[PDB]
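J.: Below you'll find the structure I mean.
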Amino acid sequence: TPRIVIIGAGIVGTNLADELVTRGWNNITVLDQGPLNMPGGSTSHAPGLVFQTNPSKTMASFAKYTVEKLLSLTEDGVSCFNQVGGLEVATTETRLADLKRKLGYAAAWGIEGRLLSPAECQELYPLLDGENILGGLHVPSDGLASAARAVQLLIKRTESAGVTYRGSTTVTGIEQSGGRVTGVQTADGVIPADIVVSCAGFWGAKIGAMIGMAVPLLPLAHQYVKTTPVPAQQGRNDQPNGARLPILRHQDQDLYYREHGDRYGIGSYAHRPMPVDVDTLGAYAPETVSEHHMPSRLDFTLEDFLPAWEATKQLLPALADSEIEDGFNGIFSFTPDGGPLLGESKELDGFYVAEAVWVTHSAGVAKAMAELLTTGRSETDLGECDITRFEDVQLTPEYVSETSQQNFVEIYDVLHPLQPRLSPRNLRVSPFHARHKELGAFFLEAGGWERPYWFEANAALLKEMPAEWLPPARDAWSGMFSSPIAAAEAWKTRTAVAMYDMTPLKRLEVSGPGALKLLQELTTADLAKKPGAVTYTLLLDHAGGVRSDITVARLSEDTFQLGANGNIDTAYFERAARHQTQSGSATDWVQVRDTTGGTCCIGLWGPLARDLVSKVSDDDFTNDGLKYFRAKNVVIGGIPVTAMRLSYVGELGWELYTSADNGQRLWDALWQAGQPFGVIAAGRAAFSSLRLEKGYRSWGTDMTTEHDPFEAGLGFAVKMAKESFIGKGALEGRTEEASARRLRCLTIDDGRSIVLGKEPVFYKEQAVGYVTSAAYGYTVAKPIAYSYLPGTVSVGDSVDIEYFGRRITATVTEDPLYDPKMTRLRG
Amino acid sequence: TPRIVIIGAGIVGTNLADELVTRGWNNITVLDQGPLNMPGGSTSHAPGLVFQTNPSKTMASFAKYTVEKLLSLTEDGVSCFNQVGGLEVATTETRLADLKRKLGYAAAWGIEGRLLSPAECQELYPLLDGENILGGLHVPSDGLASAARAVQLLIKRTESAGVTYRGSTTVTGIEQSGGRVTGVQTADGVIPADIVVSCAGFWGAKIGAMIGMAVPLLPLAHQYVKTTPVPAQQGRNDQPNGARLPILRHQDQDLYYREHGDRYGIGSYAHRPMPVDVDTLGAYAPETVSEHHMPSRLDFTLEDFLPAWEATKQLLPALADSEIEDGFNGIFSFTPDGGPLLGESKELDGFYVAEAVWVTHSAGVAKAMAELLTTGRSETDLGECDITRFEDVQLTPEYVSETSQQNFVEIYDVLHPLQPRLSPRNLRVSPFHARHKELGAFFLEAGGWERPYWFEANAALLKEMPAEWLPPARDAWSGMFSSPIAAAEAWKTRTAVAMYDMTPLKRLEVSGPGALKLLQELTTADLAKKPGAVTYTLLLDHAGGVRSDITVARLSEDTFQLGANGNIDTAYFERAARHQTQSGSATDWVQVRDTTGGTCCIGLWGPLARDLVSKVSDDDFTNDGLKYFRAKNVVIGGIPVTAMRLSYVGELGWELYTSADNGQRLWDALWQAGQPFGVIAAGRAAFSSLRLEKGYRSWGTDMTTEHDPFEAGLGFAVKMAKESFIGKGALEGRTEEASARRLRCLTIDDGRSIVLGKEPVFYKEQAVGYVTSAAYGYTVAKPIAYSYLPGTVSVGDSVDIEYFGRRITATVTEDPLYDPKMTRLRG
Amino acid sequence: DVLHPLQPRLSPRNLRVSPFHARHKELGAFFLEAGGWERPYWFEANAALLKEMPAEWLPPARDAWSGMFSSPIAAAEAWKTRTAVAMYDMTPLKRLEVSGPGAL
Ligand SMILES: *Cc1cc2c(cc1C)nc1c(=O)[nH]c(=O)nc-1n2C[C@H](O)[C@H](O)[C@H](O)COP(=O)(O)OP(=O)(O)OC[C@H]1O[C@@H](n2cnc3c(N)ncnc32)[C@H](O)[C@@H]1O
Ligand SMILES: *Cc1cc2c(cc1C)nc1c(=O)[nH]c(=O)nc-1n2C[C@H](O)[C@H](O)[C@H](O)COP(=O)(O)OP(=O)(O)OC[C@H]1O[C@@H](n2cnc3c(N)ncnc32)[C@H](O)[C@@H]1O
Ligand SMILES: Nc1nc2c(c(=O)[nH]1)N(C=O)[C@@H](CNc1ccc(C(=O)N[C@@H](CCC(=O)O)C(=O)O)cc1)CN2
Ligand SMILES: Nc1nc2c(c(=O)[nH]1)N(C=O)[C@@H](CNc1ccc(C(=O)N[C@@H](CCC(=O)O)C(=O)O)cc1)CN2
Ligand code: NA
Ligand code: NA
């Protein structure tokens, strides 16, 4: 098997060694600049609290696996997990409501937990001064990891299986040739490798710069304090590091707690963000590293801890009879969005990262990476962990610094899923931005792009709207980053004509004599059709899982424009094209460009779309001028445009693409043409609700690599008859009808209880699914939610969706909910 | 020699046959759908007035050649030119002033002419009612062409030399294979060809669509009327078509005149534009074509002519005793900018156009095309005639229609060289457009781009400006599309820091394993330098003439960004890259993209540029961070940018390139950083004056293919030591010192008489040059003009520049006028 | 309906605006209204100041109810008012001219 070098003998790198070994890959060298007995990264100081419950399904499965593995990781009859459970307490109404949402995550992801009353909290954790406790969330399977001990036992069992450990060995560079890794440099010459995995914790960026790779993590310090012996605790625990009470979270004050014998450990994020320059740390001579003297531990700054110490004494008064014994400012990693950084680099074949990973998720990440390395894919969706998810503006040191600090500042906050950052904003805007501002655009952002969710100009339309379009009141939570205005935009889209900004849609140009050959192998469609055809198709992995759903427009013999889902797709195409070019003839070369930023697109949609466009174009837009899912070049308002006839909102019209410098003119020409037809600008709130009424899938939530096309209801898009395509062999014999799990459309019975995503779904009182996407449907006048459900659950069955602790009755409904016979889309 | 098919036996196509023959290329078939004896295009109805004098040097040389050739084109002792001279009369002060400018063109282009007083006009042309005549411009060598007769004599002499003519033969298509022309389709099968030249007059667009080529001409009708016998004219001329008086232009009333025996011919553009659908003309059966029955002649619409007929009787009262005998609405071509359309198509190798050409320029265009075909280049600069000069937005049928009609409406107007159209405007704007509007940008346009010439916000700076920067008053003509504000912008650029919009600069990405190989052959620089280098270099033709001056930035091993001069360059690179790819290995492929529209650029220039940028970037901008004429990637205001250190304005700073979606943020970050430093936005008026103070050349005026690098003072940019590059062999042994003509900088002695361009330059009372570029120099505080001058004329000599009839004393000055030791540009 | 005390109408809006309205829009004014006047409650331009603000000025989280029609941005505007200089639109303040020999 391939020669693997792992950089880092933290909890990540030693778990990864371990996960590779058990899969038969043992040609591994593990390097660490610290001594093997105590390498001295963040793992060497972590207190090891593990709270599994997480808004993210993947992160939650990573934590569940880590708990399982640490419990099994044992020597002299002592495991590496002490399963005391975990308790998060609420001291405000906002937090108590949020614990109900978190209990929802628990059930969604298969973690057992309960909400505790104030009295039951006191019974479980008598040290709590009960006066400000409104409630708790108790997960019995949570607990304390012994991460440093786990590292030592992983080293020992992997060593026996052939893995080589070199402590006191500093990586100073990475050797490469022809765009693949060939070795790792040390002052002692090069260690050959076919695969390098950087498991270097908060040194990740420094390692990354050695190959020109932006690794978007920031090292940040976080205070951890142990008290002196707490009188109330005398005699209760085994010394020196026993614990019997659940690990304790006090998220309203940025604090968490564990016992260490009769002492308390207090973790505080209740301080200013503290960026750390890794180049200033110094080279620690290995012989010098000890528990208080290691690169990860900076001097304690007591002044930062004072407020945390007061809140502690308030929550746990017994602690007022102890003192602060020892504290440090410990360094670990943060990232712009709080997700880890995993996967193959863009810059260098065979070079991977598994960085910015808490002890909590370590074994999970290791296992995914081991699957990635040995089989070509991870069994768990890595959409939110892949290093290549980031856009170029999100990779600058300044972006990483500013947003990673804000993620530290907010780490324990209750936040709505649509909550935008206040800064940095306005990084990327489409060419319609000034016009969007004139119309009172309410902008949210993703990928650096500013995106209108609705337009305040259209509030003037609410008085004219037919009552059937008026939605009911929303609760405060579903009402955040939402507006009644979206009803009006949905209304006008369904009955007049609307202009949506499609500019942020990932746009890739795949070009050259090998373009068709590349796309024919990567996609599930037969793309060898005369130019003009637009095909909705999938990208799969070799296990048939859905990596993406895409459109491919063939603009000429050698030129294809793809509408993709984000930069994981870009990176996927980039590498696949480079590999075909390198091992092909002069007829296989192919380039991939991300042209998103240099172009723009208006989705011009609704029943008056042809009336509008005919005023500013002499091109033929009739059905016989341009059929559904066809593209051609046209001129609109004097601007050359590529017109594609499809609509993610389910109405007549076209995506109109042009170069950025032309976009404002193209916008103004249409806007003016559309005055007599009541044209509006329409934003993402309406867009999302309308596409949901159409049943159209959104990659990353409605389906990921954990789903095959037939489970996702996307069989129509797989052309099984193709000689060859990635995933074909895996999908032999499967059908939608025979899928054990299927994506179902739910409508909410009461017409008004909106859900948002991730809420667990119960059939006959058992958790069998979870909301993937949802919105209020303005056309059907009810909340809609999607969920996978067991194949045995049928159209017309009834299911419950738990939202903030309350069961909401919904019915499995046939989709599309709107115009399933596509009457609005054809001729 | 190659098999050539010419489409059209008009004055263009038969002259082209002729010009090819005399150059030894006689394998020619000439096709025309009309009968050979009277093909029935525009040539069959033209009255044949030839006024040589023209603002364009090339057009003027085309007309001079046409006069020479038609005079030599003779049979039975009767030539095809009747050299009666030409007279343009002025009936307003505006026109009289403009005739003085036109006399300037005459001397510039070597055409003999004089300005006539009202009395002398009466003596030359006694029929003129003298009362509104303020003056005339008389060119004795002008005259009347007999174009239909010239066609017949060209046919006869080319036929004898082997050329084949097929009349009554309709081209219905063009055959091609592998991107080159292979034949012309008729109902009688295919006529093979290696080279096709479309000489199809106003059918040009229809021919063009047969290969997918946009031919930006519009067919338009123009009225031409013959009177009955004019009493005053009885007995004076040979019948039936004699003429003795000069051809007569009456541009203030859109009219021109010639005698036909004792009748008058009146040409009127004094009517609404009359677009013609060529598809509605009908197929004329050849046997039916006669003088009054031909595809080019539409029914006369007398109502349109009435006002012209009145003005005629006012100018020439003798005509009031005649009547209108016959009129027609004759069709010919117009183009967006009034230039013809020449050269190789972008779409099809070997397929050329020579279309939208007046009888006046016909032989000239034919000769250039013959040179192009047989030698690879024209001896006359075709910058303003090349079909590939147009930008994509300028090629839509709607753009062509609207602007070609306006060119018809303005054909006889006095217009300032900076006069913008009012419509269509706002086609292309940079990402800084809203910000430019906030600052009161005064926008002119070229290439479809809106470009600020100055910013009204900066008027507030005039009260603070040191008096030495305050320019003198401008006359009305040089003051049009000019503002004192430009002095302030030049001032701030020289002493603080300015932000120029460089977005419209043609930007080409040349990429792939054959990129360096292509550029090494096309340019005069050795580009095989590690990435990061920016090189100013030339593109030449095989005769050493300068096609372009360019920058090449090597961004990576296989990736180069060029800053070019416009779409002639784009088209040149496109074809050259396609040809290398087709006849190369898998290591020679190369793509060219025009990324202008998807990107943007700020030129951040002036002595405080480093102070400004250091506030919003942690990249190293010091001299040791980025040397002059080097590029690197940086981050500014959170935006990835490519920074190139050069300055067409002569100051410290950088061109800052980024993708369009990032541009506004990049703008705002710099704007805000620049507040304490007094940053301004600066426009093209200042830019032009500043670059002139630096002596930097502008392709298309300061040099064209008619100049070699040494004549243009660009020897430094030619690396003669290179093994190989286009033009090298031609330039062996030449030096700047030995050049018979050299580009000289002139400063105007009086400090105030501004010239604009094209004004003739006299040494010791002889016309020896002409102004190529000019501006008021704000830094040296005097008007500057460039001109080629004989090598014998030296620095410190004195020359006169004629501006509106007045000699302005100027001195030949060493350039650069500003900072010639580059102290402002280095370290 | 359950309505927050600051809940604005969506229509009719923009009846009365001060002469600084275009400038307020450039700066990302969040407008509420009373008396027909549009009144900025805070300015989105000033969100860029939050990263520079001393921690002592940073407010705690708000519950959903007190957080409606409220923004952390107001902390920054209060900060700059107390330590630098701020421009408030006082235009809607009822202004009466009492004039004539009986005015006093
Ligand atoms: C600091 C901290 C972290 C922490 C915590 C409390 C504090 C104060 N509480 C946690 C909690 O209760 N629950 C939990 O799940 N995690 C908690 N953490 C975070 C956790 O400590 C880290 O996220 C995790 O330990 C990181 O693991 P990882 O294995 O990724 O990183 P590392 O332990 O830092 O090891 C990286 C190794 O790389 C070696 N290295 C780096 N550069 C080189 C070079 N050039 N050459 C050779 N080796 C290199 C390092 O020496 C290190 O050992
Ligand atoms: C109309 C007009 C033009 C004109 C003028 C007054 C009027 C009313 N006065 C002029 C003047 O005094 N001085 C001057 O210099 N020019 C004046 N003109 C303009 C002039 O007539 C034209 O610009 C010039 O004649 C055009 O010459 P050209 O050789 O380019 O074009 P053509 O004579 O129209 O011939 C084109 C031929 O192409 C053949 N054809 C077209 N399509 C086909 C196909 N498909 N197959 C075969 N043959 C084709 C046509 O039949 C035509 O003969
Ligand atoms: N050009 C384009 N590409 C894109 C999008 C888009 O809206 N436009 N997407 C935007 O997010 C994602 C793809 N999601 C989509 C999901 C469904 C349909 C759709 O039209 N479905 C029809 C297909 C009909 C057919 O193939 O015949 C259907 O399911 O009935 C389109 C895009 C990424 N790529
Ligand atoms: N990148 C870039 N490309 C461009 C321009 C530009 O301003 N920037 N041009 C804009 O119109 C045209 C080129 N004209 C130019 C003329 C002179 C110089 C210049 O810097 N000349 C220095 C060169 C010094 C050297 O090579 O060492 C000089 O003549 O001293 C630059 C561009 C087209 N290409
Ligand atoms: Na916090
Ligand atoms: Na006119």
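Residue numbering for chain A follows Swiss-Prot, covering 4-830 in order.
Going by what the header records, the deposited coordinates were determined by X-ray crystallography, 2.1 Å.
Even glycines carry a Cβ here, placed using N, Cα and C.
As annotated in Swiss-Prot:
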type     : residues                                                   : note
ACT_SITE : A:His225                                                   : active site
ACT_SITE : A:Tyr259                                                   : active site
ACT_SITE : A:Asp552                                                   : active site, for 5,10-methylenetetrahydrofolate synthesis activity
BINDING  : A:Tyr539, A:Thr554, A:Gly566, A:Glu658, A:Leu659, A:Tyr660 : (6S)-5,6,7,8-tetrahydrofolate binding site
MUTAGEN  : A:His225 to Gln                                            : Reduces catalytic efficiency 3-fold and substrate affinity 30-fold
MUTAGEN  : A:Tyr259 to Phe                                            : Reduces catalytic efficiency 225-fold and substrate affinity 25-fold
MUTAGEN  : A:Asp552 to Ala                                            : No effect on the activity
MUTAGEN  : A:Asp552 to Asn                                            : Reduces activity 3-fold
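Structural setting of the listed features?
T.: Listed in sequence order, the residues of the same chain lying 6 or more apart from A:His225 (mutagenesis position) and placing their CB within less than 8 Å of its CB are A:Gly270, A:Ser271, A:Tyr272, A:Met277, A:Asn332, A:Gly333, A:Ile334, A:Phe335, A:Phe411.
Here the Cβ of A:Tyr259 (mutagenesis position) has 22 other Cβ atoms within 10 Å, regardless of which shown protein chain they belong to.
A strand conformation is recorded for A:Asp552 (mutagenesis position) in the three-state DSSP classification. A simple way to gauge crowding: the CB of A:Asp552 (mutagenesis position) has 24 other CB atoms within 10 angstroms, across all the protein chains here.
The number of other CB atoms found within 10 A of the CB of A:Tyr660 ((6S)-5,6,7,8-tetrahydrofolate binding site), across every protein chain shown, is 27.
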J.: List the Cα distance (Å, whole number) between A:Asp552 (mutagenesis position) and A:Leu659 ((6S)-5,6,7,8-tetrahydrofolate binding site).
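T.: A Cα-Cα distance of 20 Å.
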J.: Measuring Cα to Cα, tell me the gap between A:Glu658 ((6S)-5,6,7,8-tetrahydrofolate binding site) and A:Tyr259 (mutagenesis position) in whole angstrom.
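T.: Spelling it out, the Cα of A:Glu658 ((6S)-5,6,7,8-tetrahydrofolate binding site) and the Cα of A:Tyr259 (mutagenesis position) are 51 Å apart.
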J.: Residues with Cβ closer than 8 Å to the Cβ of A:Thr554 ((6S)-5,6,7,8-tetrahydrofolate binding site), same chain and 6+ apart in sequence?
T.: A:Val537, A:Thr538, A:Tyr539, A:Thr540, A:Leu565, A:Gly566, A:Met647, A:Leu649
J.: Which chain-mates of A:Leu659 ((6S)-5,6,7,8-tetrahydrofolate binding site) that are at least 6 residues away have a CB under 8 A from its CB, listed by sequence?
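T.: The list for A:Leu659 ((6S)-5,6,7,8-tetrahydrofolate binding site) reads A:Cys604, A:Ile605, A:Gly606, A:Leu607, A:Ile639, A:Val644, A:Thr645, A:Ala646, A:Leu669, A:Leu673, given in order along the sequence.
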J.: Which recorded positions from the set A:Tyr539, A:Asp552, A:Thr554, A:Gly566, A:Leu659, A:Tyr660 come near ligand 3, judged by a Cβ under 6 Å from any of its atoms?
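T.: If the test is a Cβ under 6 Å from any atom of ligand 3, the answer is A:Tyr539, A:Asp552, A:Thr554, A:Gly566.
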J.: Which recorded positions among A:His225, A:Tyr259, A:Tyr539, A:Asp552, A:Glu658, A:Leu659 have CB under 6 Å of ligand 1?
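T.: Near ligand 1, sequence order: A:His225.
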J.: Taking the Cβ of A:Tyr539 ((6S)-5,6,7,8-tetrahydrofolate binding site) as the centre, count every other Cβ atom within 10 Å, in any protein chain shown.
T.: 18
J.: Around A:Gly566 ((6S)-5,6,7,8-tetrahydrofolate binding site), how many other C-beta atoms are within 10 angstroms of its C-beta?
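T.: Its Cβ shell of radius 10 Å holds 24 other Cβ atoms.
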J.: Work out how many Å separate A:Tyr660 ((6S)-5,6,7,8-tetrahydrofolate binding site) and A:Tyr259 (mutagenesis position) at their Cα atoms, rounded off.
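T.: With the alpha carbons as reference points, the distance is 51 Å.
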J.: Can you tell me the three-state DSSP label for A:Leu659 ((6S)-5,6,7,8-tetrahydrofolate binding site)?
T.: strand
